[PDB]
Amino acid sequence: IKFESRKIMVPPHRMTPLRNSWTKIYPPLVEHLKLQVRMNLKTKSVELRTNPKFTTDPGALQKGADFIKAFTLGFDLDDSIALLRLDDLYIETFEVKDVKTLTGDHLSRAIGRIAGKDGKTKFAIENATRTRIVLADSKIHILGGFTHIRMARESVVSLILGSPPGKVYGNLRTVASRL
Amino acid sequence: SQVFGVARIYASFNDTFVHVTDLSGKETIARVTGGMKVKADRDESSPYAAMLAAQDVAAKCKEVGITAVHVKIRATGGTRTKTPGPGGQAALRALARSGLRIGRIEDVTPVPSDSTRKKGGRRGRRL
Amino acid sequence: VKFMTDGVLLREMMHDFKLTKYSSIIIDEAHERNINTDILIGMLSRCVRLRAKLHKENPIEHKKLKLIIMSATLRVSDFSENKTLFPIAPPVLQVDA
Amino acid sequence: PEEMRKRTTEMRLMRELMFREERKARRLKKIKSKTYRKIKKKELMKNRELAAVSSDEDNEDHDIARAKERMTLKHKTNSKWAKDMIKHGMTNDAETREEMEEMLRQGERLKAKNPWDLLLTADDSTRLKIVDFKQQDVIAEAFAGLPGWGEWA
Amino acid sequence: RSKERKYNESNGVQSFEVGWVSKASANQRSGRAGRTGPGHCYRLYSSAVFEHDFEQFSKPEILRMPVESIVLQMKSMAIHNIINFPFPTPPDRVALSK
RNA sequence: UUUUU
């Protein structure tokens, strides 16, 4: 357990939620993982370090950094905590333009289709596929198990390509039953 | 007492590479890929494949004398996705657990100022 | 010598746990297995040990409490073999007539 | 003073807020699909009905509304739109027939003629102030059985 | 035969059912004779039914009815860990949970 | 059916 450090830059639009949730972020990092936590206000980057005399799990530092990173991407705290709890969760990230070059109102409607009315469609994918989805403008992040994120990705991509939400919803029930 | 190399991780859709080289990048120390550690071609991009590849290079690097590596993770980039996949994320975690000191982690994905056309076509791809 | 409902002892215990007023406590008709009776025996097992310990510490200030469980067709294992109730198995007396 | 800085921030939040409604309002403005607008209208009528936002109409209010309807007869099939759809076989379709019937029912509505809310505040103030422990816990005992914000933490 | 109140915890439905008494309960009924003189107990069921169908003892009171009052009282004792309380027969976890 | 401070 050698002295190591990680730096995770916080984008400005995630600083204020980081403030309100800081009380629930440093306890698990400093207690379970035995990590030395700090935020450099000058650089606005969360700094994590291994304490050689106290830290014991070699994977604590990287485990903590991914947890901070998950919150940074826009995932709620409790969902990010799942990265600390478990060891088999990964984040899939891809853009709308990667699937299809959509611009103007076509891009706006594609984002609206993925989220659905009142976010119903996004929750439908999240529940069926056992994953969490953050829809940041045209940037989509999916969190979950490796086999699970791929299933959610396919359901999302079908929506981008133009498949109506209703048909995608039925497909979610089928895979959900298989799960 | 502390020798640095560079650990290049190329996380594509259908495979993950873990390549460790000297600081310059000319000399290869150990290249292991997801395919060399799995029986079925479906699981080459699987995180489990990356972990085995990362552990193998970590063991090999310790034999050579390399004790720390700078991580330069990258995706396919170009006209395709720019963020490393879970195969790359898994490879990074395994390298940390291996005891090999992680110096600095940066994303070096090839990002185009503006690129050629994408292979999908007007209607898109990746059904 | 005072006859009373189980709930009366429960409340008097609410107000004074050591039952300093009493020299002995009789739980009659224990075969009925009443919920209140079960609670009282569970609490009194603990009380009597407490008062014996205090008597050992200071007999003049603190005195012992004698506990009697009275029943007809008791499943004696429920109260004799239950070590959580009584770490030492109490003696059992049978009236043969 | 530094209170001036506080004033600028409060204005900045208010400006950032007004933009957000403008962007959302601009986008909802462009969508003018009948199905989308129909769903929103239905949900709104439920909320207003459930919350009773609309005041009850007095008998005089109903009479005035009925008077105008009789004066005009604006909700019969002699209107330009209703006559246009009817005379040209466009009302045989289900959807345009619903709109015609919707119009007609709305017109019909206006044509119709021993001796034996105050929300309870369950806060601590409304309380029966009755008056009746550590040693009893000793009796139980005898039974047996922002940090790190800017500095390293 | 006795008409017992059975409480279905899963749905909170209360039912009254006529079922066989326990052997001890039957023995207690037979004991009502013999208090003032030699007496007889005429049972309207065969010994075959008695030995097989009759339970030895009826279920304790604690396992049949709600325990919300008892939990509150014990919590007022600062008996925080009711699970570790030395019960004669501990109550079911589900009943405690509700 | 019982039954309780």
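Going by Swiss-Prot, the residues shown for chain A are 92-270, listed in order.
Using the three backbone atoms N, Cα and C, a Cβ is placed for every residue, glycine included.
As annotated by Swiss-Prot, domain 'KH' applies to A:195-247.
According to Swiss-Prot, the mutagenesis experiment A:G203 to D carries this note: Temperature-sensitive. DSSP assigns A:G203 (mutagenesis position) to a helix in the three-state reduction.
Secondary structure from DSSP puts A:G235 (mutagenesis position) in a beta strand. Looking at Swiss-Prot, you'll find the mutagenesis A:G235 to D noted as follows: Accumulation of aberrant 22S and 23S rRNA intermediates.
For the domain 'KH' (A:195-247), residue counts in helix, strand and coil come to 35 helix, 11 strand, 7 coil, using DSSP. Sorted by the number of other CB atoms within 10 A, the mutagenesis positions A:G203, A:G235 start with A:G203, the lowest. Rounded to a whole value, the Cα-Cα separation of A:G203 (mutagenesis position) and A:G235 (mutagenesis position) is 23 Å.
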